[PDB]
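**Q** Let me give you the structure first, and then I'll get to my questions.
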Amino acid sequence: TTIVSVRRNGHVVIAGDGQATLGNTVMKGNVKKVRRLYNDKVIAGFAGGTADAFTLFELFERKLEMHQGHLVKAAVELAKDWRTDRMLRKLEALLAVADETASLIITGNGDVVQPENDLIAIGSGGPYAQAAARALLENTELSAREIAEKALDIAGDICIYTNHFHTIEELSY
Amino acid sequence: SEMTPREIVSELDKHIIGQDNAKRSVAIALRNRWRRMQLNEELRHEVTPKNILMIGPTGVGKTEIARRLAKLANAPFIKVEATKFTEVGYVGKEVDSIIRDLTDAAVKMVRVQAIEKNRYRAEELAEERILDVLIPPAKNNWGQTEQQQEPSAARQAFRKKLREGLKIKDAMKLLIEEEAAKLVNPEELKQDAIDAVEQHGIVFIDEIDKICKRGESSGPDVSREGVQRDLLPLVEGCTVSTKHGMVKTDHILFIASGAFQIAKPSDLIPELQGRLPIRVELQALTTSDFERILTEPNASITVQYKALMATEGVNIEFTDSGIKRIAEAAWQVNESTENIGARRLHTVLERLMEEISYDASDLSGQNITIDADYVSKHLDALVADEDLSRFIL
């Protein structure tokens, strides 16, 4: 798969494709990898288990609950129980969540990382997305959505494991 | 001279919406106790309670029914969680506590039941103790035998002058808690309760299904089924050591209750299945069901709220669309989050009324009207925000 997060001016987006693969054949083609969380105040994307995400996104949304809403802290606490509990420790997936403040990446390793220019590109296509994303962000005035989208498409044409079915979420502030 | 089943169901209808079968069921149980007393000594021993097993989802009427049944029979009642005992594999507690706990409550009753059926006489004799420290023409005679006899004259106008008017009042209460006690017989009072427990006891065992099998694991099924084993004597007929005496579980009525989503009544221990001759199902409640619950029961929550507010000199009114709106909310939350049955109503109704409930005393004398407008303004947002729902509703 390929998830691509970008932040330009007053917006920040998280776009992904919908290809689900198994072996060498396409299981599903319209998997929704990006969603909205915490009263749609938070947008997130996942690379992995169509259900593991379900469990994770929730607990995450449980951190933003009684932690004011500090995205960063909530993420730090999330990955902490993720790296701990057998339950959580079991599931594997790349977590990419953004918000008015800043966007970041969470992993099973209990890693909370935030790319240089709040630019996220996870999944088998991440690198391709990034290369195209930076080329634009670098030499263009295109919007946070136009890049993440065009970046995602480009990945989709290079990566055998990602398709052109998009699911985009945005945040204005 | 007890009520007939239809009579019992009726009365039950006054508090519980729907669940007709469960009513007829719990109703035949009661009637049979009457039926039994009407037989020869021989048969009176052989005929045991037809214990019932209610099968159905959370908060849809199970307990209320059992509770109201007991109330109607004026029978001592007690609720108990089955899983409580699986803990005994650590320390937990023993099943006999059920009959013990039952008796204790059976006492607290016979007590309050008898003391109250006395607080009136004690107060009247009380004044006859005060109306004696204000005019003491005691002994035999004093003046005339007819006309002059009656000493009430000044005394009468004296007690009235006090009733409506140390310290008389301060003195009476002291006399009340002196005459009442000096009138109770704690001997028969101790046995009074026991007879109750033995002839009208109603034990409610919740989570029966959680005490069943499942290819789970040896250890857990051993702990579970043990609670079942430990239950047998209670239900088959035995004697329990009561802090207030010896009780025979022989005719206590047992109403077990289970979801049986995971486990089936056939997983229950054989001996138990035998002693739960009656099976009955209860259905999930419908939005329509909800609407009725909110208002129809004669002491419905809505009626309670109206009353509570009146207390504060505020007149509340529930529009039909308002009620419908309230009901839908509860349903919506229960479907979007977790279904907890009618319970959801109380949470919703209560959140909905906060602002008023607080401002109440200030709207003294007003005519507030909770209509569909109000409801929506107050609940729609919350109902929608799922995560907020799992906290606030």
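Chain A residue numbers are taken from Swiss-Prot; in order, the displayed residues are 2-174.
So this one's X-ray crystallography, 7.0 Å, going by the header.
Backbone N, Cα and C define each Cβ position, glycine as well.
Swiss-Prot lists these features:
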MUTAGEN   A:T2 to S  80% reduced protease activity in the absence of HslU. Almost no effect in the presence of HslU
ACT_SITE  A:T2  active site
MUTAGEN   A:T3 to S or V  80% reduced protease activity
MUTAGEN   A:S6 to A  No effect
MUTAGEN   A:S104 to A  50% reduced protease activity
MUTAGEN   A:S125 to A  Almost no protease activity
MUTAGEN   A:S144 to A  No effect
BINDING   A:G157, A:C160, A:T163  Na(+) binding site
MUTAGEN   A:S173 to A  Almost no protease activity
**Q** Does anything in the same chain, at least 6 positions from A:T3 (mutagenesis position), have a Cβ under 8 Å from its Cβ, and if so what?
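**A** Once residues fewer than 6 apart are set aside, A:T3 (mutagenesis position) is near A:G17, A:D18, A:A122, A:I123, A:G124, A:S125, A:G126, A:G127, A:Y129, A:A130, A:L153, A:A156, A:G157, A:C160, A:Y162, A:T163.
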**Q** Restricting to the same chain and to sequence separations of six or more, state which residues have a Cβ under 8 Å from that of A:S6 (mutagenesis position).
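**A** Counting only residues 6 or more apart in sequence, the Cβ neighbours of A:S6 (mutagenesis position) under 8 Å are A:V13, A:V14, A:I15, A:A16, A:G46, A:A97, A:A99, A:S104, A:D119, A:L120, A:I121, A:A122, A:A149.
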**Q** I need the most crowded of these recorded positions: A:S144, A:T163, A:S173. Count other C-beta atoms within 10 angstroms of each C-beta and give me the top one.
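**A** Of the recorded positions A:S144, A:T163, A:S173, the highest Cβ count within 10 Å belongs to A:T163.
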**Q** Inside 8 A of the center formed by the CB atoms of A:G157, A:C160, A:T163, which other residues of the chain have their CB, for the recorded Na(+) site?
**A** A:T2, A:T3, A:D18, A:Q20, A:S125, A:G126, A:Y129, A:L153, A:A156, A:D158, A:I159, A:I161, A:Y162, A:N164, A:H165
**Q** Where does A:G157 (Na(+) binding site) sit by DSSP, helix, strand or coil?
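**A** Where A:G157 (Na(+) binding site) sits, the three-state DSSP reduction gives helix.
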**Q** Just jot down the residues in the same chain as A:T2 (mutagenesis position), at least 6 apart in sequence, with C-beta under 8 A of its C-beta; none if empty.
**A** A:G17, A:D18, A:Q20, A:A21, A:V32, A:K34, A:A48, A:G124, A:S125, A:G126, A:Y162, A:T163
**Q** Fill in the CA-CA distance, A:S173 (mutagenesis position) to A:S144 (mutagenesis position), as an integer in Å.
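**A** Here the two Cα atoms are 12 Å apart.
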**Q** What is the one among the mutagenesis positions A:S104, A:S125 whose Cβ has the most other Cβ atoms less than or equal to 10 Å away?
**A** A:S104
